[PDB]
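Enquirer: Have a look at this one before I ask anything.
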Amino acid sequence: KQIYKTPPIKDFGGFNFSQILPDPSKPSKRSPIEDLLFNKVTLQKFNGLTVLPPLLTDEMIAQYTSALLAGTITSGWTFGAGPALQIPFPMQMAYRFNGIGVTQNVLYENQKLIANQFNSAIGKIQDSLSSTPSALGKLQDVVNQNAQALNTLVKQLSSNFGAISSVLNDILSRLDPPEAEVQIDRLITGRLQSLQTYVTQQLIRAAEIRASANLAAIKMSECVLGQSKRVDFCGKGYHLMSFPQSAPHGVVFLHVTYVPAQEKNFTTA
Amino acid sequence: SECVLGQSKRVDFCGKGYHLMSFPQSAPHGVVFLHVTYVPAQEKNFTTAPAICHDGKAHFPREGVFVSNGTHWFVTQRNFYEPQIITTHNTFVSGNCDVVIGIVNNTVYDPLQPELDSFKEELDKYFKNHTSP
Amino acid sequence: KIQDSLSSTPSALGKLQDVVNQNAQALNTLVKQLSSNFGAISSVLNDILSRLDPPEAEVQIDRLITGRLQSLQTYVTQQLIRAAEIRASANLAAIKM
Amino acid sequence: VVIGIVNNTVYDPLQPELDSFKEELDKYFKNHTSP
Amino acid sequence: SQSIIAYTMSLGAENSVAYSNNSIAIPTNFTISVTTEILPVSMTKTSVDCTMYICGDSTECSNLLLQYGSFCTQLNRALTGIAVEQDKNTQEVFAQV
Ligand SMILES: *[C@@H]1O[C@H](CO)[C@@H](O[C@@H]2O[C@H](CO)[C@@H](O[C@H]3O[C@H](CO)[C@@H](O)[C@H](O)[C@@H]3O)[C@H](O)[C@H]2NC(C)=O)[C@H](O)[C@H]1NC(C)=O
Ligand SMILES: *[C@@H]1O[C@H](CO)[C@@H](O[C@@H]2O[C@H](CO)[C@@H](O[C@H]3O[C@H](CO)[C@@H](O)[C@H](O)[C@@H]3O)[C@H](O)[C@H]2NC(C)=O)[C@H](O)[C@H]1NC(C)=O
Ligand SMILES: *[C@@H]1O[C@H](CO)[C@@H](O[C@@H]2O[C@H](CO)[C@@H](O[C@H]3O[C@H](CO)[C@@H](O)[C@H](O)[C@@H]3O)[C@H](O)[C@H]2NC(C)=O)[C@H](O)[C@H]1NC(C)=O
Ligand SMILES: *[C@@H]1O[C@H](CO)[C@@H](O[C@@H]2O[C@H](CO)[C@@H](O[C@H]3O[C@H](CO)[C@@H](O)[C@H](O)[C@@H]3O)[C@H](O)[C@H]2NC(C)=O)[C@H](O)[C@H]1NC(C)=O
Ligand SMILES: *[C@@H]1O[C@H](CO[C@@H]2O[C@@H](C)[C@@H](O)[C@@H](O)[C@@H]2O)[C@@H](O[C@@H]2O[C@H](CO)[C@@H](O)[C@H](O)[C@H]2NC(C)=O)[C@H](O)[C@H]1NC(C)=O
Ligand SMILES: *[C@@H]1O[C@H](CO[C@@H]2O[C@@H](C)[C@@H](O)[C@@H](O)[C@@H]2O)[C@@H](O[C@@H]2O[C@H](CO)[C@@H](O)[C@H](O)[C@H]2NC(C)=O)[C@H](O)[C@H]1NC(C)=O
Ligand SMILES: *[C@@H]1O[C@H](CO)[C@@H](O)[C@H](O)[C@H]1NC(C)=O
Ligand SMILES: *[C@@H]1O[C@H](CO)[C@@H](O)[C@H](O)[C@H]1NC(C)=O
Ligand SMILES: *[C@@H]1O[C@H](CO)[C@@H](O)[C@H](O)[C@H]1NC(C)=O
Ligand SMILES: *[C@@H]1O[C@H](CO)[C@@H](O)[C@H](O)[C@H]1NC(C)=O
């Protein structure tokens, strides 16, 4: 309910966030990865089929996501639970390591290496998103389903449904007021059945879109605003933190996870 | 199940903030919960340091964070102000002081140190007394 | 004890038995629906084709076409709803795993 | 009662702190016997 | 003095924060607050007699209805399933002890 604003200084102890924090040069406060997201996604009226505009505009959604990101990177998890309290980033990350059960001296002994690995990982996902297009199928599919349903609904007006002509003006112009009634009933029944089918499918689709938005809400609350102990919930492996990013008709998370790498055999008691 | 029969660590699940407990209540065709939550209220700015180097070694807090008002250094809980004297039980030693970026100079006290100093003074007094007879 | 208990009563696995039985019952009713007249003079298309001249034969077929199309739509809608609950249980199972 | 316990010594951080004090006390006693 | 106005909605009260690399804020006092939450658990049971509704107390309309197969049986089964599900919901939510 408060829009925290990022500090002008970018001294985070070596960590680099330029690729997730919005860039003022663009007319909209849209980050670079966000721009890749909207570029990948490729987002009737005459028959009464109208489309309405959303209440929350894309700029306001960007304002929300930027406020969330700034609050996280400045204050840890406190801003979701109470009054926001500032804390150094090099201490917040040590708090996360204490959370995952690794003692805090590791950060103070490996800060530069961890920062370099973090930045390299961000660069890797930058490249992966700029390269592959099969990632955004989970959104392109919903767009395609909606377009296909509307297209078939339009196309349905061309069928006879048992009448002598598919055009309401032709039949009304060729037949008098008496026998036209027989042909006009079949058209009404057929088109009414088509509308019923379309509405029912829309009801089911909307229910699933809502179930996904509720899962997304729980993930946001439990991953971004704090640290989650659940296994394989906020990304595979040992969780540290997360970053939300907007996208057309959706949201994209960048889970940051800790994974052990190099083991050795020992003798125990 | 997750709120009434126990305590849930999930953020913003059993009420907004730091959860403590809950109460169910009946209603027509439904249920109503009375979430009871803890929220911090009044904050103050302080000066901090990631580690403390006293005998050429880096000390780190076992529990709490290093805090100072400008003249003396203490450890405090995360969510409530409660200063305490820097002692051995509060800190654990690991590594050297060079790798810690932003380490801050200060002394570190040992609670065993004055207990041993009291016995040393008693022993010195006893030694001095032993020369009297 | 668990092995003995599972080997004793059959009321435990009703959760999976119902998943089988609902599908079997629905498809069985779908088959049964082919025997109704739906307002026609016969339930067998071959007979309506063999009898009558080409024009009227098709008219009776339409009554049959409308009825059977309605039956198919009903079956498909019920399947869509059932699939959603099976997937909701599958998501719960994945989270528990 | 524990299965597979393995023999080894267990060390004390207080033990050398008292051992150094005991050695200092012994040296002080030796010094005190000198005059 | 009252009129309909139009304005760009405010996202919220703007609040800048003072980040620094060596300062922390630690709370010294707290409040205990209690907040309510409301969830529906069930809805009213309802059963509709198919033949009564469609052909109230008329033998001719009953006979004409008999041509349409098992639609009435399907509707009765569906509504009975909903009715049982409601009691299942109340049992699950409340009977935990
Ligand atoms: C944080 O990461 C940023 C993303 O990599 C990085 O910005 C990048 O900086 C380099 C070097 O300044 C730019 O590379 C270009 O730099 C100059 C610009 O005139 C050219 O002469 C070079 O030949 C090269 O083309 C990247 O373009 C730039 N990338 C982006 C997205 O801005 C920051 O420098 C990093 N900051 C810190 C403090 O680590
Ligand atoms: C920062 O916190 C320090 C510890 O809380 C505090 O030092 C303490 O200051 C008080 C005085 O306010 C001292 O109390 C003693 O003061 C006089 C000194 O002669 C005595 O006569 C009194 O009876 C009383 O014992 C504490 O002894 C002292 N403690 C320590 C460890 O130094 C600082 O004053 C605080 N500074 C700021 C700027 O807040
Ligand atoms: C906190 O106490 C530390 C312990 O003394 C102190 O470290 C000391 O720092 C000085 C200043 O550099 C060193 O003095 C040496 O400096 C250079 C080495 O780069 C030499 O050329 C000089 O001749 C001189 O020998 C001390 O050696 C060093 N002491 C130890 C034990 O390492 C910190 O500086 C203190 N904290 C602050 C903020 O000053
Ligand atoms: C680690 O140290 C243990 C402590 O000494 C030691 O236990 C000792 O084991 C020997 C071997 O059995 C015992 O010796 C006695 O064994 C039987 C008793 O069952 C008698 O018939 C023998 O004549 C002999 O007296 C010691 O008594 C026993 N020590 C104690 C204090 O009970 C372990 O064996 C050591 N670990 C390993 C791997 O050897
Ligand atoms: C850890 O050791 C296993 C094998 O156990 C070893 O057994 C002895 C030889 C001795 O060295 C013990 O201390 C060891 O614990 C390794 O598993 C083997 O790996 C090799 C390939 O590296 C493979 O050919 C073998 O088939 C593996 N063993 C089996 C039983 O399949 C394992 O690689 C060691 N871990 C590391 C990190 O080196
Ligand atoms: C905690 O500090 C912030 C800002 O830091 C302060 O900066 C100097 C003025 C100096 O006093 C430092 O020791 C402080 O830490 C305070 O936020 C400011 O609040 C005042 C009014 O309360 C407001 O006019 C300023 O604009 C605020 N600063 C910014 C950057 O917006 C904050 O109030 C301090 N907390 C407490 C409890 O006093
Ligand atoms: C904090 O940043 C200032 C510059 O803004 C720098 O001079 C100082 O060394 C930094 N301190 C730490 C502990 O990083
Ligand atoms: C010194 O030792 C004697 C015993 O030898 C004892 O009686 C006396 O109280 C001691 N004096 C002091 C000051 O401890
Ligand atoms: C481990 O197994 C070996 C045999 O494979 C046995 O000799 C030994 O006692 C066992 N040790 C433990 C601690 O179980
Ligand atoms: C022994 O005691 C005397 C006290 O007269 C002191 O001057 C001297 O330094 C002591 N020697 C040692 C080695 O402690």
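For chain C, we keep the numbers from Swiss-Prot: what you see runs 933-1029, in order.
Determination method: electron microscopy, 3.6 Å.
In case you wondered, yes, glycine gets a Cβ from its N, Cα and C as well.
Copied straight from Swiss-Prot:
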- C:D950 to N: In strain: Delta/B.1.617.2, Mu/B.1.621 (VARIANT)
- C:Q954 to H: In strain: Omicron/BA.1, Omicron/BA.2, Omicron/BA.2.12.1, Omicron/BA.2.75, Omicron/BA.4, Omicron/BA.5, Omicron/BQ.1.1, Omicron/XBB.1.5, Omicron/EG.5.1 (VARIANT)
- C:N969 to K: In strain: Omicron/BA.1, Omicron/BA.2, Omicron/BA.2.12.1, Omicron/BA.2.75, Omicron/BA.4, Omicron/BA.5, Omicron/BQ.1.1, Omicron/XBB.1.5, Omicron/EG.5.1 (VARIANT)
- C:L981 to F: In strain: Omicron/BA.1 (VARIANT)
- C:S982 to A: In strain: Alpha/B.1.1.7 (VARIANT)
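Please situate the listed features within the shown structure.
Expert: For C:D950 (variant position), no same-chain residue that is 6 or more apart in sequence has a Cβ closer than 8 Å to its Cβ. DSSP assigns C:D950 (variant position) to a helix.
Note: C:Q954 (variant position) has non-local neighbours C:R1014, i.e. same-chain residues 6+ apart with C-beta under 8 A of its own C-beta.
Within its own chain, C:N969 (variant position) has C:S975 as residues 6 or more apart in sequence whose C-beta sits under 8 angstroms from its own.
Reduced to three states, the DSSP call for C:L981 (variant position) is helix. Cβ neighbours within 10 Å of C:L981 (variant position), excluding its own Cβ and spanning all shown chains: 14.
Sequence-distant neighbours of C:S982 (variant position) (same chain, 6+ apart, CB under 8 A from its CB) do not exist here.
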